[PDB]
Amino acid sequence: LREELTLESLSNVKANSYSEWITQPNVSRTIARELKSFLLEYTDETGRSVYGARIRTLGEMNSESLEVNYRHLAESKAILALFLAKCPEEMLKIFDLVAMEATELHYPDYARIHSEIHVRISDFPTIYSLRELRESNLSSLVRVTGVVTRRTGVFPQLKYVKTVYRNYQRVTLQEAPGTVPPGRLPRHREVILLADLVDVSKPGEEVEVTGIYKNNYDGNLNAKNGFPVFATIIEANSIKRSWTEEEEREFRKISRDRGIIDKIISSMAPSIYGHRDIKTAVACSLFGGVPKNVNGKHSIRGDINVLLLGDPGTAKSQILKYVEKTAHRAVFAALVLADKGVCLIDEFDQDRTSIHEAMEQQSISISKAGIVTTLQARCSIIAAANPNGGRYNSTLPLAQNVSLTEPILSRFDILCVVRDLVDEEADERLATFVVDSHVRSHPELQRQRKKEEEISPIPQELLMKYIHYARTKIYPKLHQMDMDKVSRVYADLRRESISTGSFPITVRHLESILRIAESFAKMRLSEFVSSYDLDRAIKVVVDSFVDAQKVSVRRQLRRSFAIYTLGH
Amino acid sequence: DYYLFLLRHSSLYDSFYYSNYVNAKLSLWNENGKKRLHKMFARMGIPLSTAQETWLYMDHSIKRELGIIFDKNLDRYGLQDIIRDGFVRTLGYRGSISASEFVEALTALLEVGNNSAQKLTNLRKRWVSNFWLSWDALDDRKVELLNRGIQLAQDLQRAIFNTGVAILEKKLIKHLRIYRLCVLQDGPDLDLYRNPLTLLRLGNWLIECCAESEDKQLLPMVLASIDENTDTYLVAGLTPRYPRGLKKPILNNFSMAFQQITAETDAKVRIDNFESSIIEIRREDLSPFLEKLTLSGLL
Amino acid sequence: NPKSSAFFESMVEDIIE
Ligand SMILES: Nc1ncnc2c1ncn2[C@@H]1O[C@H](COP(=O)(O)OP(=O)(O)NP(=O)(O)O)[C@@H](O)[C@H]1O
Ligand SMILES: [Mg+2]
């Protein structure tokens, strides 16, 4: 009762098992005193007691979970770490009851905010996949990794058996495909999430879990297998998966330099040679414009949509894979998952019908059995296609080379055609670059730095951070001076289109020009569009419009349009 | 009664957050200030999601315990001056109001109630209708209008705060040797400062901030705002003042200074307001006027 | 107690700052 053990007295487990030793009153009181003495006293090398600084922020966020690193608990009072690894279900009860004392020392009457606090363990120093688990692991703490395959809804559950409840949710976890050995199927396990941990993860995420490994009787398993076979589950204890002023100043430094637009385009898709216009269009789509709306009868999207007609093997699928790794959020082939992101299509009636609705709208609506509901698309579409068989025909307009309705070609902001042209010098350049890249990739720090800086003019980590910063912070606008010239150019282009008997230029093209100019302003972190932005946007759209036409019309257009496609 | 902005309407959290005194005491224009407020409510034992509930519907127990909770906690934040006594009125079953809340409702109704000479005449005529929109609210039979006044007061303080943070974070205050100068060249909507009372509310925000930010240099301050229709700056000259808790009064000397520069100057200017500390001047003439002003010994 | 002073210092810095 009154007397307490020394820490050295705990070195000898005196009962027949660990659990029956931890649960004794004098041992338990000793452990409680020692844990409280650790939590009030552990330090950085700089002093600066970390847990006194964490409890402080627990109340600043009105939170419920205190987080403890295992390495700190192993760095002093090692026996408590050993007992925690062996008997988590007991040790964590004592530790939670100590954590409440420590928090009330900062914030008296915190019990009125939350009645009970949970300790979360981090950095447990050994890991298993779902292969290595065996019966010896039962009731031990484990650390596991995988992909979350399926998730239930959240429900309340009765806490005690006057009443009290807690939140509950189950998650199915599967081995990551990179970990699975060759020629074997992946394994599965199911995880239980309680009060603070529900909806911490989403289906398809790759996730890391710490918790107790636990089992129970199940009648159906016994009945079907015909042997006394128990079922097992994991009870999670913790689950795992911005910028400074220095980054902002660095971004602004590079943006202040001349030619930053060209350098960003050059950094785009380093492994692919040539095809600068495709890289330009992809960069413009990833940065995008600004959305606008006028409740008097009109709305304008900020997203930029691009379509690429590809000869066989002209790098299309590689740049889509590159964009998939570059972009913040994306879908590859579902438009709900592409919300405020980029959507990627590499090959191609109901699918096309869905895309017809998606290009007309920015939000999707559906009804079924009298139910009615709505969803958001709000995304930029990058698509590629094979031109109606083995090879494109340049003598014909674009419609002859595609399996698309006319409004699709109207509503795509940018159209482009890529062809396997014949040139000895280009072939030699391609072949030299290809074998050079092949050698540079061979499995057989300084080597990496040289390789990286030869690969690109911008480090791509900085470029991804820069794209995210620009997308979240920069919102450009037009300047009202040169817009008279834009209107005159629009009228001139329409007059020339009619004069040669071309299909006419339209308001959609003018809108696309303004949107692309906004994107060009965003690329250099400029809140103003400028004359050169309008010039570049005009060149892109005019050249794209010219590429869609028949050959005789193409010659008349380029002869007249020389003062836009090349001059300004 | 508490020097908290409209306590018995909106919520307890908003009462602290928009208080003109609290902003000077805890520096709420930045996150290192806002976190102090979260920290306070956590120590006081009030769950933060209840502090944001509408004060009428907030739980009865907190309502009656609040008077003791403040005695135990405001000292640790240097914030004891919040406590004071005031007058409260109630009529039948429709609930209490204090005089401090009432005057904010009336002033809000004055501010926002609903070539160059004609536009100035239209504006000055619109401002006179609000006198009757406030006069008719002094009648117990017309509480409906008073509630509208309160709804307008909240939006006015919101818009003021969202301009004050921009002034401080971009460091637009220019620290001249004799006085402090600030000029608003642009804003989210700069029209709200075209009325004198709104301009004085913004000035009174900045003055508390300047009074508490350093112990040194109690200085006069000048504040100005441009108008795109007149191309004239509306200018006001403001005194310092001593903190709440601390002995003759000081006097506003901008009157004689503006009068003397007006008597001397080439500049195109207007002086017709009852409060002579407020003047108006055309766009190009602001800098020579202020140059002659700072060159003068009258400041 | 001197060893636990760093904890109480982190608590008191809320008073100071
Ligand atoms: N710079 C390059 N230019 C062209 N091809 C390249 C280049 N570098 C690599 N390749 C290879 O050429 C192909 C690039 O085009 P890609 O579209 O990815 O092939 P593909 O998908 O098989 N053709 P397709 O099925 O019609 O899309 C791949 O097989 C690449 O490995
Ligand atoms: Mg391909």
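Sequence positions for chain A are given in Swiss-Prot numbering; the residues included correspond to 177-337, 379-458, 475-566, 595-609, 614-709, 745-868, in order.
Backbone N, Cα and C define each Cβ position, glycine as well.
Database features, via Swiss-Prot:
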- A:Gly543, A:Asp544, A:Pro545, A:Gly546, A:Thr547, A:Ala548, A:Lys549, A:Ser550: ATP binding site (BINDING)
- A:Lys549 to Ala: Reduces MCM2-7 complex helicase activity. Abolishes MCM2-7 complex helicase activity; when associated with MCM5 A-422. Reduces MCM2-7 complex helicase activity; when associated with MCM3 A-415 (MUTAGEN)
- A:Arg676 to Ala: Loss of MCM2-7 complex helicase activity (MUTAGEN)
- A:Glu392 to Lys: In allele MCM2-1 (VARIANT)
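Sequence features, as recorded in Swiss-Prot, placed on the structure.
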residue  : record               : Cβ contacts under 8 Å, 6 or more apart
A:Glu392 : variant position     : A:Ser305, A:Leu306, A:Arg307, A:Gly322, A:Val323, A:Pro403, A:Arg404, A:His405
A:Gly543 : ATP binding site     : A:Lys549, A:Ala649, A:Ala650, A:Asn651, A:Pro652, A:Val683
A:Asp544 : ATP binding site     : A:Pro652, A:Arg656, A:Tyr657, A:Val683, A:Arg684, A:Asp685
A:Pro545 : ATP binding site     : A:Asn651, A:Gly655, A:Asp685
A:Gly546 : ATP binding site     : A:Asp685
A:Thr547 : ATP binding site     : A:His508, A:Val683, A:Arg684, A:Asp685
A:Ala548 : ATP binding site     : A:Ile505, A:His508, A:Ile511, A:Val683
A:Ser550 : ATP binding site     : A:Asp607, A:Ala649
A:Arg676 : mutagenesis position : A:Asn538, A:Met624, A:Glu625, A:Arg808
Three-state secondary structure, which DSSP defines for A:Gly543 (ATP binding site): strand
8 Å Cβ shell about A:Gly543, A:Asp544, A:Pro545, A:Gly546, A:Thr547, A:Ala548, A:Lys549, A:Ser550 centroid, ATP site members excluded: A:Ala649, A:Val683, A:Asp685
Annotated recorded positions A:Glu392, A:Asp544, A:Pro545, A:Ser550, A:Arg676, filtered by Cβ under 6 Å to ligand 1: A:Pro545, A:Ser550
Residues among the recorded positions A:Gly543, A:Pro545, A:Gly546, A:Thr547, A:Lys549 that border ligand 2 - Cβ under 6 angstroms, in sequence order: A:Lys549
Protein Cβ atoms within 10 Å of A:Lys549 (mutagenesis position), excluding its own: 23
